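A short worksheet on the structure shown next.
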Protein chains: 2
Amino acid sequence: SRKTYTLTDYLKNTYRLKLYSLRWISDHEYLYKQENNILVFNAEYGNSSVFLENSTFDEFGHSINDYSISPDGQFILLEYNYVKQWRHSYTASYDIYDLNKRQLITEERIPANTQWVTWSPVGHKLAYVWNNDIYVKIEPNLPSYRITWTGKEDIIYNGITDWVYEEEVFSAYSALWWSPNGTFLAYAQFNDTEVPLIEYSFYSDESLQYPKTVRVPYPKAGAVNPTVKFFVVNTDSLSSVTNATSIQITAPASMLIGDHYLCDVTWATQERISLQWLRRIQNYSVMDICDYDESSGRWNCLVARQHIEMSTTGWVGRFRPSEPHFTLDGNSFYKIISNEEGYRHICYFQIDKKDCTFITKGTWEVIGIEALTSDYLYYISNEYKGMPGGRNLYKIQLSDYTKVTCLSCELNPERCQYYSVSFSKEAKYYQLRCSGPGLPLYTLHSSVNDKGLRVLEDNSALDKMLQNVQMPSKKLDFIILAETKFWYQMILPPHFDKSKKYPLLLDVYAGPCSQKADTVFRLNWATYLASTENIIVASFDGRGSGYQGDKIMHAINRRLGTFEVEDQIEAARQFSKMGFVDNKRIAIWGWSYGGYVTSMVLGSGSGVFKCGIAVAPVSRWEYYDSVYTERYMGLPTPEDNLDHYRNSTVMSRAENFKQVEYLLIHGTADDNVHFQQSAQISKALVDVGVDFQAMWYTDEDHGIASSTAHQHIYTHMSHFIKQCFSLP
Amino acid sequence: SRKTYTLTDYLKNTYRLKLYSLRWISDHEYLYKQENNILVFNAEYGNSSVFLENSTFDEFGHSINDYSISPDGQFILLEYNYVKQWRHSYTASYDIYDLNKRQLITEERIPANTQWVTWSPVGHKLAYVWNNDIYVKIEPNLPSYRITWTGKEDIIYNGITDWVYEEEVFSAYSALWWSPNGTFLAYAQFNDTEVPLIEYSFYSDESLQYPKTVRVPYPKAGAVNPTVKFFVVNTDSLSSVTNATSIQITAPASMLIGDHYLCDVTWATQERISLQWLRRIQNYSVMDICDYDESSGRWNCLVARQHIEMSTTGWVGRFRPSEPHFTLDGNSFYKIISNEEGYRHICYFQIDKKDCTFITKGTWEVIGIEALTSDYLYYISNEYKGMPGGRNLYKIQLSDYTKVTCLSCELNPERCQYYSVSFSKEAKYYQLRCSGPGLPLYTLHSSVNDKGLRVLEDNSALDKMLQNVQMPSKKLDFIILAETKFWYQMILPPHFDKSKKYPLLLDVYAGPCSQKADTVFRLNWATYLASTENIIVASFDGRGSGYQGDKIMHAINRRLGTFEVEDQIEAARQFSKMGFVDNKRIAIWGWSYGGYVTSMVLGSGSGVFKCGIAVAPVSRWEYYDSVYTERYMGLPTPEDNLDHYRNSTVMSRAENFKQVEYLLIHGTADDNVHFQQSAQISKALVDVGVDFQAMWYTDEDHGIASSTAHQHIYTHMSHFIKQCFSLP
Ligand SMILES: *[C@@H]1O[C@H](CO)[C@@H](O[C@@H]2O[C@H](CO)[C@@H](O[C@@H]3O[C@H](CO)[C@@H](O)[C@H](O[C@H]4O[C@H](CO)[C@@H](O)[C@H](O)[C@@H]4O)[C@@H]3O)[C@H](O)[C@H]2NC(C)=O)[C@H](O)[C@H]1NC(C)=O
Ligand SMILES: *[C@@H]1O[C@H](CO)[C@@H](O[C@@H]2O[C@H](CO)[C@@H](O)[C@H](O)[C@H]2NC(C)=O)[C@H](O)[C@H]1NC(C)=O
Ligand SMILES: *[C@@H]1O[C@H](CO)[C@@H](O[C@@H]2O[C@H](CO)[C@@H](O)[C@H](O)[C@H]2NC(C)=O)[C@H](O)[C@H]1NC(C)=O
Ligand SMILES: N[C@H]1CN(c2cc(-c3ccccc3)ncn2)C[C@@H]1N1CCCCC1=O
Ligand SMILES: N[C@H]1CN(c2cc(-c3ccccc3)ncn2)C[C@@H]1N1CCCCC1=O
Ligand SMILES: *[C@@H]1O[C@H](CO)[C@@H](O)[C@H](O)[C@H]1NC(C)=O
Ligand SMILES: *[C@@H]1O[C@H](CO)[C@@H](O)[C@H](O)[C@H]1NC(C)=O
Ligand SMILES: *[C@@H]1O[C@H](CO)[C@@H](O)[C@H](O)[C@H]1NC(C)=O
């Protein structure tokens, strides 16, 4: 045979997966960027035309990072001077171009160093955050109205989140929610006054004589948490002479008694907001329904409308309480709830009524609700062929729950088992996105008869290129551990010989609600290790893994670093039992939570693993943030869960590392899993006389995502793995 | 045949060198700590008596770190709760025990967290520094008198130095000088108001949830330097009702015009102080002679008494201007000055007279002046057998300079070639300390007819143990480079075979005024590499090296990282020509300046070296302190020497590291050569796609001196050297 998938192919993106990233602008039209032009596509017919030529901004004088067309199509917001902050946050410069007048706006521009910009859902109003304060523009050429005056760097945040809310609660920077009409603007206010600061050196460029100290409010497990306030402004009654009036919506009494989080904001109608609150002890959540009082200007939340969601075996939701999906009248909603058997299913709720009705059931889970129309509810689930790592689109008939139709299951069963979807406004058309086991396929469909309209992207160019490469194969199967099915995946080398013994690398994450065994197609480091190095790369989903019910997911509750570590050891013991694995060449590696599990497995003294690599690992739960940690571990106090926080550290296992080859890697500017975590592992290994390998990446964060750093880390880990497996 | 000197022997200090640490307390007596007792010895006869049994402090309740007996013998100052700070500084708790009354002083105790304590030179007065302020106790049981009120943490320092003065100027924490009588107390005041702070994380123990940021005023090359003021207090006229009056002594006009340092304080008589000042441009120093005016209470320094010392080829002195050694009347003195040929010799100066008279000359240098009597001047030099790395004691007859007598040269010429000395007060006796080439020998002698009195320590216990070990040998010789002799040393394996090819490791420092080729006996890492691993460990003294004249030393002036790097490359090329070196197995390593040279040699693209290890290296001169850097490099400005600062970095040679195996090591709490230095090397290597090896040591400083860290680093470097040389 001929060429293999090399490390250089992975690092240099030689074999590009093609995407079809579309933006719906109505119930029947979408925008698409097809090189040097923006095109508008008609979903029913498929005809297109140039919406905007990229030649329009040749004389702009800055590199445009991104754009946003206003809902009415009248304006385009141009984003340039992009400066990345955390996982979702960034700062940028913004300019507005009038599409009808065909010119840039010179007067009353969005200021430089803007934290977040948002168009209203309809029309052309703007809400932006500058210096932690909210500003509203009714028209792009008109002056802004100031909404908040309390904004203070690292202390008060209006309309944007602090570190912990961005990372753990909202999974977004924005804390601004326009009403459907664009009449109201709802926002959250974060107060970090007494939140302790994580401090670290930033070395910057060679030209900087003195390193900079970065100071970030970050609550570690058990520390003072930021507080939250919720407000609503009427953007239609803004005065140029008088200051803007913000109406506060207070949290329920069952929340105000102690520490709590605002975990969800959903507009139900033009005058109704849904708010979900969660206690610091993350097993109790309350949903409030708040209506606008036209004859007072205030917002009232009846105690009778409050819906409580609690857990007896663990925490609420997968990572957070699930979002409600309101019916058009806003008097009822659907939401994914854990049932009496522990499976996550769609529940139907009526506002002034007692409980809920489950509309789905079974030994599988609903992944998410995608669309809701008058007649149907569209959702993604892993029901098909009882594969927890598969994803398909289904629709349930709202007039008969037994009438469920799989929409994606049989489109291409050998090639397509993992779908995601993008619905048009009002769900008239949908784009299906299959990500495996074969090459990604993008298709356009009509909700009317569920007829296929067009193939958008088939990846035929990649298909032909990959026919020319010795590609590895993927086996997706399960093993039995204590009368339960646990899924695993294996990346097997090309020309796989079952009578030959191959070295095995265990790729681990194993965090709560994780899934490493799935039907997704990937071109990654594992692709190179199996194709060029002839190493079996295995992944296993044990106790604590998600999408298989709470019996499996909650098994890890108040006990991180126990069953998920043990289950990785047992998986490797069982893979060793298969006659195609060299029992003397078993390695393990992982990033973030994966790094914590790798380190815990290496310090277990199982004797199964020869070597391992931990990238940016957690080492002790007290060093990680309060929101994520306390969700699974409780508080680190003698009354709560101190004993388990003390017994679940990497440092305490330092003695057992004498039995293994260990490579420890961490970025110095990691704002998420602080360098401190690895600084403590290295110190405990040195204190016990254990030799190991280390690598720091100057100014790299959790992702180690800088082009040169990404290439260096993978090159360094490849040399380590090859040396450990005696490969040339 | 039998056992070799193993890595474990080095790390576990299996073969300990015995010392004879004595403290002269008079012209004929000394103190010696001889197991469970402090003894007093009579030099002439050798008889002794117990002075203090350590059973006295069995019920003290703290571990005594050190002690200090008052000059009059009446009190002992006990040091406990020792907390190390920088190279010289520390904090401790102090208690005073009355030796006559045989009880602890319970009233008016030295406060906890005392920065520095000092007995007066005669009697029992105390001067201590607490919270950056000076305090004086006339008697140990009496209350203190406050001298200064200006003390401010990290800003104003009274009687103690800031970071830069401790490390570079005084090579000591103390900035307090009692007059011989103990009448006056002279002190320096340091002001660090506008000095920029170096900031770095301190991780501490596992129990610390948030890392601490350490902030130290540290001027990097070209930054704002601390300012200095000098004062004198009369300790005999201190009032309990009135505040202490400090008389300020102003720097000369030729110093006040810009930035300057106070570089030396020497009491000449009871009423005369010598002060040496140095300009920020370190080629001009002024010595001031200051006399007490009894009819004014003021100190006056005549401009006619000022002695200027300037350099035309480099900087003043070896590391700083040399100290004056005054004759009893204080009207004349002796100083080591560089002569017209560039050799450092003893100069004789008379106070109200124009220049000086050289009393020594030749192609060798005076290392230091050790004692001065009415008849003789005692000094150490490297004259014997023209060996720059040898050290011997000589005496010159003050009535005839041609009458020079070597006092140590012929005591044991095969065993003893490197001496240091300790004279009694008034120099009636001297202890000679020979540190090689054989095992250290400690002897006592009488000055009258230079008769050997006693052998104090012969190391006979080590001698017998080493007879049982396969010990390596040392060859000390020279090679010619551009018509000049340059010395090198080689640690050769036992049973050395000149017809066999051995791997070579080059051990480097090469800093200005350094010496790595000498006659001293050492039990170190090199001893193990040659004895167990059969590796030749070589060291070379090239351009910039000291004790061979200014032509060699000043060759590197305003050009660090040029000739000393080139000369290490040429030494290895010449060792390669010798037929006992494997030219394919040549490695290089160094610590501090040695790490900078190793990195510069590895990035030179010479192709001579296979691998190298740099421990805590300097990478760019702008990151290192102003005092040391500017001495050799000038200022990093375009009007001065910016072009060489920019051309002499490790980062700029990053491309050439593809040709070598590199191991980079640095401690994270290094307050001297900041971790920033290695953080910038690693980042430049990653930016260029160079794979290398790294190791950080959490909370270790420049020394990486913690027992567990010292063992780990040497174990890690040994594995690296062994794999690079293909050794099992
Ligand atoms: C962000 O959060 C912080 C807390 O982390 C919050 O700051 C707190 O503000 C309040 C009110 O401004 C202050 O509380 C007071 O303390 C001062 C003394 O320092 C007293 O004057 C106060 O007593 C008076 O007022 C009381 C009620 O208002 C009554 O007892 C009586 O009328 C008194 O006259 C009171 O105890 C406090 O200084 C801070 N806390 C901290 C830790 O800084 C801040 O306001 C928040 N910012 C926003 C925009 O929400
Ligand atoms: C798809 O094709 C139709 C039909 O040609 C386009 O609709 C026409 O174009 C303009 C702009 O909307 C109107 O002024 C005409 O009256 C329309 N004619 C008809 C017969 O509908 C349509 O815009 C095309 N869509 C895209 C996205 O290119
Ligand atoms: C060494 O021994 C001598 C002689 O015994 C000691 O000197 C004498 O002893 C006492 C106590 O100091 C004095 O009162 C006598 O006047 C001394 N006589 C002479 C002739 O010196 C001496 O103290 C001993 N030294 C040590 C350090 O033990
Ligand atoms: N901060 C922690 C957050 N996290 C998540 C969060 C989510 C998620 C999915 C849907 C909605 C909201 C959040 N899904 C997967 N992982 C892993 C991460 N983490 C865990 C420990 C180590 C470091 C790290 O970043
Ligand atoms: N700070 C720098 C100071 N230094 C010295 C100083 C002296 C010395 C000798 C007699 C009197 C006063 C000073 N002797 C040898 N080395 C090397 C060191 N240094 C140089 C660069 C790298 C880091 C370091 O500590
Ligand atoms: C939207 O919201 C309010 C009432 O909900 C109304 O007064 C306003 O003018 C509305 N605008 C529309 C429906 O276009
Ligand atoms: C929440 O957790 C605590 C602490 O483990 C527990 O005692 C309590 O019953 C929980 N709440 C619910 C609703 O189960
Ligand atoms: C220290 O120096 C500053 C200028 O940096 C000056 O304002 C201040 O007076 C000084 N303090 C003392 C005690 O000399």
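Chain A is numbered as in Swiss-Prot; the shown residues are, in order, 39-766.
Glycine too: its Cβ is placed from the backbone N, Cα and C atoms.
Taken from Swiss-Prot as is:
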type	residues	note
MUTAGEN	A:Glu205 to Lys	Inhibits dipeptidyl peptidase activity
MUTAGEN	A:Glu206 to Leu	Inhibits dipeptidyl peptidase activity
MUTAGEN	A:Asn219 to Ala	Does not inhibit dipeptidyl peptidase activity, interaction with ADA and homodimer formation
ACT_SITE	A:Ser630	active site, charge relay system
ACT_SITE	A:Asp708	active site, charge relay system
ACT_SITE	A:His740	active site, charge relay system
MUTAGEN	A:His750 to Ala	Inhibits weakly homodimerization and dipeptidyl peptidase activity
MUTAGEN	A:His750 to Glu	Inhibits strongly homodimerization, dipeptidyl peptidase activity, interaction with CARD11 and T-cell costimulation activity
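Feature map: annotations from Swiss-Prot on the structure.
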residue	record	Cβ contacts under 8 Å, 6 or more apart
A:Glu205	mutagenesis position	A:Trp124, A:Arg125, A:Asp663, A:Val665, A:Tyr666, A:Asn710
A:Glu206	mutagenesis position	A:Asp663, A:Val665, A:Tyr666
A:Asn219	mutagenesis position	A:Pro159, A:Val160, A:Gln308
A:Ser630	active site, charge relay system	A:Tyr547, A:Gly549, A:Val653, A:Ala654, A:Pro655, A:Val656, A:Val711, A:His740
A:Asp708	active site, charge relay system	A:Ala654, A:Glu738, A:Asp739, A:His740
A:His750	mutagenesis position	A:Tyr735
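Checking the recorded positions A:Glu205, A:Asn219, A:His740 against ligand 6 with a 6 Å cutoff on the Cβ atom leaves A:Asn219, in sequence order. The recorded positions near ligand 4, defined by a Cβ under 6 Å from one of its atoms, are A:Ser630, chosen from A:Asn219, A:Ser630, A:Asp708, A:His750.
Secondary structure from DSSP puts A:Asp708 (active site, charge relay system) in coil. Mapped onto three states, the DSSP output places A:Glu206 (mutagenesis position) in helix. Using a cut-off of under 8 A between C-beta atoms, the recorded positions A:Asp708, A:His740, A:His750 that neighbour chain B are A:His750. All protein chains shown were included, and the count of other CB atoms within 10 Å of the CB of A:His740 (active site, charge relay system) stands at 20.
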